[PDB]
Number of protein chains: 2
Amino acid sequence: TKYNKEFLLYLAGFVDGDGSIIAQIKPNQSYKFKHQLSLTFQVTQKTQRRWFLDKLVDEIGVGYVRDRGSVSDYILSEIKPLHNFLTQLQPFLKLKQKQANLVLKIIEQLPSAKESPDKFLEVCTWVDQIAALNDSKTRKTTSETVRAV
Amino acid sequence: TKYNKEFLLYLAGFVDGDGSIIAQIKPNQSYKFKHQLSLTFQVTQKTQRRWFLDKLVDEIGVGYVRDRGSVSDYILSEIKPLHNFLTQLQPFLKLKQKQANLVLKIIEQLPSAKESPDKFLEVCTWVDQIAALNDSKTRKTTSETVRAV
DNA sequence: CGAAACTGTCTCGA
DNA sequence: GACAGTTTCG
DNA sequence: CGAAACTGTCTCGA
DNA sequence: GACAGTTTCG
Ligand SMILES: [Ca+2]
Ligand SMILES: [Ca+2]
Ligand SMILES: [Ca+2]
């Protein structure tokens, strides 16, 4: 699905302000290298304005709204739809464009990263770069912690 | 000056996210009715990203960046430039469009409001409406304060 | 006096 | 805003 | 095992 | 984010 340009321009601005482009390395035993690579695009907002987030679900056509008390979040983690959405939002981002590029880069190498432990490690390096660009304050698992395999 | 539409669309999203459209009644004895009507359009951002706010100064062509430690703000209070700017931005706002329109209405009434204590009081009630629309939490001076006066 | 800059800060809403 | 830790399903 | 949902929370950056 | 209070200066 191809999004409206004016919608993407406005959303890019809103994302640069209240959105988050997240890449995580989740320790999980059921996964090959004992870790799951997780990529998330989200937009946070006061629950009293949940209608704005619900609107994103309709406009983007995928994802959902999570409720966490007085705050809610629009969340999109499905890989294929994420790649399609971010590819279209990337040209308009100003503060988080680098993060969007790294996420797209990661997505495009996910298949081949699920083979070589070295390849996976490299991709985890890209995840570190995203965290370094965001205002990260509580990160634990890094490519270093993953190197313990 | 006429701003570029694609810039206005992105900025409208950024503002709805991290900006603020503010109207205030400031008690000050050097003024006619003992209060100054103050209007402000601002965009807040971590000082590390001050370059983004500086760019806004260059783009908008007026206003300035204030520094308050780890946080900084783009600030536009000059009335004429503010009216011109909000007039062009308001069509693209989704969360703060009402506040922008009330500010525009206030500006247009300023000359006239500087005459009738009753008219100045009315304009002050429009200030109250803007505050009600914002996520106001520390407000003190309202139209009621002004009328006691 | 009045337009606008300068400075400070509560309470979240990211 | 930006994570963390855990569970569900084909 | 991998994709994706579900649920909680630190520390600000608005 | 959204105010409050102070000071400058034409
Ligand atoms: Ca922000
Ligand atoms: Ca924000
Ligand atoms: Ca916001």
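Following Swiss-Prot, chain B shows residues 3-151, kept in their order.
Quick reminder: no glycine exception, Cβ is built from N, Cα and C everywhere.
Residues annotated as Mg(2+) 1 binding site in Swiss-Prot: B:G19, B:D20. The Cβ of B:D20 (Mg(2+) 1 binding site) has 17 neighbouring Cβ atoms from other residues within 10 Å, across all protein chains displayed. For the recorded site, B:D20 (Mg(2+) 1 binding site), the DSSP three-state label reads helix.
Residues annotated as Mg(2+) 2 binding site in Swiss-Prot: B:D20.
One mutagenesis experiment named in Swiss-Prot is B:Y33 to C, H or R, and its note says Alters the specificity of the endonuclease. B:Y33 (mutagenesis position) falls within neither a helix nor a strand when secondary structure is assigned with DSSP, and so counts as coil.
Quoted from Swiss-Prot, the note on mutagenesis experiment B:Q44 to A, C, T, V or W is: Alters the specificity of the endonuclease. For B:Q44 (mutagenesis position), other Cβ atoms within 10 Å of its Cβ number 18. Following the DSSP three-state reduction, the secondary structure of B:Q44 (mutagenesis position) is strand.
DSSP assigns B:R68 (mutagenesis position) to a strand. Among the mutagenesis experiments that Swiss-Prot reports, B:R68 to A is described with the note: Loss of activity.
Record note (Swiss-Prot) on the mutagenesis of B:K98 to A: Strongly reduced affinity for DNA. Increased catalytic activity. A coil conformation is recorded for B:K98 (mutagenesis position) in the three-state DSSP classification, outside any helix or strand. A 10 Å cutoff on Cβ-Cβ distances gives B:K98 (mutagenesis position) a total of 23 other Cβ atoms nearby, all chains included.
Annotation of the mutagenesis experiment B:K98 to R in Swiss-Prot: Strongly reduced affinity for DNA. No effect on catalytic activity.
All chains included, 12 other C-beta atoms sit within 10 angstroms of the C-beta of B:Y33 (mutagenesis position). B:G19 (Mg(2+) 1 binding site) is surrounded by 20 other CB atoms, counting those within 10 A of its CB over all protein chains shown. Across the fold, the C-alpha of B:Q44 (mutagenesis position) and the C-alpha of B:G19 (Mg(2+) 1 binding site) stand 12 Å from each other.
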